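A short worksheet on the structure shown next.
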Amino acid sequence: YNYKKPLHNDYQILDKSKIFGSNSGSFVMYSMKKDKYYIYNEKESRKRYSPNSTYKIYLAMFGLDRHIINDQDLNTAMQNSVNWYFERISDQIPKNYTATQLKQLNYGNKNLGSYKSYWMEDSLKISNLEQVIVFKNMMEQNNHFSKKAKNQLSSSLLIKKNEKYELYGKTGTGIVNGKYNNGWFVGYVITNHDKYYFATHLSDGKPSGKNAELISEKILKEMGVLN
Ligand SMILES: *C(=O)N1C[C@H](NOS(=O)(=O)O)CC[C@H]1C(N)=O
């Protein structure tokens, strides 16, 4: 589908077409302290696509919430994006639990399909704008998931840390007919002054997860988030 729900926020319209180059897609960010959304290419940002491996964010929370993940661990599985680990979590979660969570979280079209790898170029779809809203709300507003689980997720998503910022996120790469079809990078950044949630989606050109990550870093840098 398309995500049609209006954004009742005075959001800033960006032009990062040059950074995207030959690639088509969108970029969305949200500043906690300013309570502000920033969007490049709002039209594309509302189109729903398969989340691919970015859905491992939520499978991890479900695994922790249901004590499937206890005490190859979460960090190695997330950082190397080990598929069997997360397919097994999904297999061990009752459907109605998942359906209930996706409804409370407002995750995209909520379509679980055959309830087997439904997040990998299949039934479940979410827009780039929704990726940011949903992730921000799950971490900052949702009180069903515990802070312990949230901290374990964050530790598994940590990519960069220095005196200026901490960068967290997860890539996704959809493959169709032997080629990139769908590129994602979803995450958040903690600086000394603010916290930003963000996501880049690539629909065409060279739409790989790594390309989405690289474009994400260039945009955040250019916007001064990494200063
Ligand atoms: C997630 O999209 N996948 C699992 C694995 N990791 O993806 S990532 O490298 O972009 O983070 C490999 C690619 C992809 C898949 N369709 O298998």
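All chain A residue numbers match Swiss-Prot; in order, they span 337-407, 428-583.
Placed from the backbone N, Cα and C atoms, the Cβ positions cover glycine too.
Quick look at what Swiss-Prot lists:
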MUTAGEN   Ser389 to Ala  Complete loss of the acylation step
ACT_SITE  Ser389  active site, acyl-ester intermediate
MUTAGEN   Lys392 to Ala  Almost complete loss of the acylation step
MUTAGEN   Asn439 to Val  Exhibits enhanced beta-lactamase activity with cephalosporins as substrates but not with penicillins and carbapenems
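A map of Swiss-Prot features onto the structure.
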{"residue": "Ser389", "record": "mutagenesis position", "Cβ neighbours (10 Å)": "22"}
{"residue": "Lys392", "record": "mutagenesis position", "Cβ neighbours (10 Å)": "28"}
{"residue": "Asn439", "record": "mutagenesis position", "Cβ neighbours (10 Å)": "13"}
In this deposited model, 20 residues are left out between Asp407 and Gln428; how far apart are their Cα atoms, in Å? 13
May I ask for the distance between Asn439 (mutagenesis position) and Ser389 (mutagenesis position), taken between their Cα atoms and rounded to an integer number of Å? 8
